[PDB]
Amino acid sequence: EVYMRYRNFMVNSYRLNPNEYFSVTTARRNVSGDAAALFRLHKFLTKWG
Amino acid sequence: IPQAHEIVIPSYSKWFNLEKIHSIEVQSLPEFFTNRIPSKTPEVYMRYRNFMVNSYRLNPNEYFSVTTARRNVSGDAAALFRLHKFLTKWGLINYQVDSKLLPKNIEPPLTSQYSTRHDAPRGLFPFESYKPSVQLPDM
Amino acid sequence: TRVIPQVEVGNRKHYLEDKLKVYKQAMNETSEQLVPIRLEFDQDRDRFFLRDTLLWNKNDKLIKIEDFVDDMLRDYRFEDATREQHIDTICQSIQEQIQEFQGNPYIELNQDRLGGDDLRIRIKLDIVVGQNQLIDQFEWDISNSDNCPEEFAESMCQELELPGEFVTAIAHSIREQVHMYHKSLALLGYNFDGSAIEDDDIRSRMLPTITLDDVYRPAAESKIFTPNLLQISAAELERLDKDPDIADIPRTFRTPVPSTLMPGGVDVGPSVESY
Amino acid sequence: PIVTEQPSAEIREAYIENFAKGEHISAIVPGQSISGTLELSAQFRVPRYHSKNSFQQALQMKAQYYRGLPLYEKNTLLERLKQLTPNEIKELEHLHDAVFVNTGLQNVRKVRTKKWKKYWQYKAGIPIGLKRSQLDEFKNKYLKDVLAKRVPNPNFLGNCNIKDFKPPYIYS
Amino acid sequence: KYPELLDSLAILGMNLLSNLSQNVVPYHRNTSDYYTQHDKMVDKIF
């Protein structure tokens, strides 16, 4: 459940402006958790398109 | 002689009664019953619960928030948070409030109903000739 | 015709990790010890200025702090020279705070009494996201391992209609002050069983018993234990920008991140209009 | 007035360039958010149903809706408050505080949710307050957008680099 | 300049060998291919 929460947050928030790089600092600042897992999830996402 | 109200309770919450502690409460909120802590007594638990439920029933279509509980009643804030959540679970709190009036997260909207295009490599689709009939032959 | 190893996204290379180490850590994990990390750098000191708060899992062997800091400095759109100069200072700052985080005493020393003791402190907030400033104060018990700051911060920010910046700032502040008290207690001789606080500067900061007739709060105090979101002018904004002890508790004023959408960030970016 | 970003792009750009260097600038650049405050306790206060010395004297003698409260009737009311005990007045004050603050928070919640919807619309590039009926007009507005030079990106509705490749059974 | 590529190939090969030895076919599987303690105590009591 937490995984889907974080992932959908990141994807929804990116697709509102595709021209701009969606960074790890904004996700780290807007959702609560340890920065390492958020780093890993952000890299997975940005890796698979 | 006193003025009357009318409130609603889910049918599975009839066990709840003031002046009384039920076993469901004892096994749901174990902190207020371990006889080690002088502050967390069943007497003060009953007062927390009564304050919250009464002040909600004074106007049943206004969402009772843990912020006011924290403001009026002295005690640990997370204990009041857990008690508020338990009360909301078993009906018994904010049942009548209209949905769309409940609090919600401030998040970007959903993008699930969007149309996406796919970027494909070169040799993924075959080359095709022969436009086929698409019409029945005359006989 | 070429062979291109990859195309850079945001002027960066893709991150490639070791999957055996990933599974090795994931399949032997037990706890999630979290460290509150605070970064503060002025200009009339080391050349750059930067402020941030963060949570880091200490039982983490997968991500190197140097990579994390390099990525973070790329997110703030620092020039190449400045990043290559100051990544070392930032990495040392982050690496020190992890080492002095001994941990949660009631866990490393098995106490876990299902209600904890009654050590209760006052947690005070001062968070300046945007042009607003949230000031709040509430009681928090630090003996109970059931108290989760994330859920509490999320609930408060739902009930006041605040964005996620406040959520993470509040969670970090709660954890920071709780750990300050844990550390000040364990620094002096205190076995965390058999309360017997046995001190004077603290035991004067804990909150008294609640027996009864003390459950209801006076009116002069009810004004203190209530949240306020005060919006501040440009002058006080600039003042707040310019300017283990328990007396002074650090505030939170992060430098904005260059994001077009999110609240609390600056809008220096490729516009939503696509021209 | 809804959003609070610094309105001039030049100062934001200069700020971020000097920040990339490491230096400060003169002007202030705060982060984006909606405007508005929540000044609780500079607001509804605890009612004092008691007088100054009522409780100590009681100790020595040993004893529709307006905001959240419904409206009362004089005759039936003047009996109920005569029934109750000084030990129960404090509980009354606190229940009334609870209901007042809960109503106030309900109202501010409504206002803030409206303002946040408008903020997200403004940030996403939608004009403002679009109805379900205006969608296609919005698309037509897009045409006007490039006419008012401007050259569209590949991240522009209807300007994708990828185009459909029709099948052989489609004739044209 | 891009080492993970090698891993991919090898890993793919390995799985194929497994599927070949146990008489399994990995493609078009006809399957789906998808997938606080206090609160849990409370709703479990519920």
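Following Swiss-Prot, chain A shows residues 341-389, kept in their order.
When the header is checked for method, it gives electron microscopy, 2.9 Å.
Using N, Cα and C of the backbone, Cβ positions are placed for all residues, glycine too.
Here Swiss-Prot notes a mutagenesis experiment, A:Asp374 to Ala, with the remark: Loss of DNA-binding. The DSSP secondary structure for A:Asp374 (mutagenesis position) is coil.
Among the mutagenesis results in Swiss-Prot, A:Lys383 to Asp has the note: Loss of DNA-binding; when associated with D-387. The residue drawn here is the original one. Secondary structure at A:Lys383 (mutagenesis position), as computed by DSSP, is helix.
Quoted from Swiss-Prot for the published mutagenesis A:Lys387 to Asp: Loss of DNA-binding; when associated with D-383. Sequence-distant contacts of A:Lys387 (mutagenesis position), defined as residues of its own chain at least six apart whose C-beta falls under 8 angstroms from its C-beta, are absent.
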How many Å lie between the Cα of A:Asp374 (mutagenesis position) and the Cα of A:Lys383 (mutagenesis position)?
15
Intermolecular Cβ proximity, mutagenesis positions A:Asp374, A:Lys383, A:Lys387 versus chain B, under 8 Å:
none
